[PDB]
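Below: one structure, written as C-alpha cells.
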Amino acid sequence: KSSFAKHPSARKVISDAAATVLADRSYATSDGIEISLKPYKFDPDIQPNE
Amino acid sequence: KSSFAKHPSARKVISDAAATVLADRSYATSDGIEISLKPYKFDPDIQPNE
Amino acid sequence: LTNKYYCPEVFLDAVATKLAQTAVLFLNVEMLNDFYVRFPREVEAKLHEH
C-alpha cells in the first residue's frame, strides 16, 4: 500500500533491511525463549483446567 | 542434630560439600532468573486478582 | 486496580509477589533439584576420599 509500490529496487532494500534486523535478533530471542522454558522442560505440571 | 555432631572433620566434609554444590550452581540460577524476568521488567501487568 | 498511581503500596507489593513466583519457578528447577541430586553423591565421594 505505501508510496513504494513503484520503485522495485528501493522496496527490495526496505524489505531486505527488515529481513536482516529480524535475523539479527532471531538467535537471542530463541535462546532466551529456551531458558524461560527450562522449568517447563523438566516438570511442565498440568493443572485440571489446563 | 545428625550423628555427625562429633567427628567435626567429617561434618566439615559434609558442610563444605553442600557449599561447593550451591556455589558451583550459583551463576546459572542467577543469570537464568534475570533472563526469565526480562518480560516482566518491561510490563509487569497486574491483574485484579493480583 | 485503576488508581495504580494513588496506591504505590498495593502496586509495588503485587510486582514483588509476581517477580517472586516466576523467579522462584526457575530457582527450584535450576538450583533445587541440582542440590538434591549432586549433594548425596558429592557427600559420599568426599567422605570416601577423605
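Shown for chain C, in order and in Swiss-Prot numbering: 815-864.
Including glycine, each Cβ sits where the backbone N, Cα and C put it.
According to Swiss-Prot, the experimentally introduced change C:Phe840 to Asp is described as follows: Abolished GTPase activity. Within its own chain, C:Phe840 (mutagenesis position) has no residue 6 or more apart in sequence whose C-beta sits under 8 angstroms from its own.
Secondary structure at C:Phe840 (mutagenesis position), as computed by DSSP, is helix.
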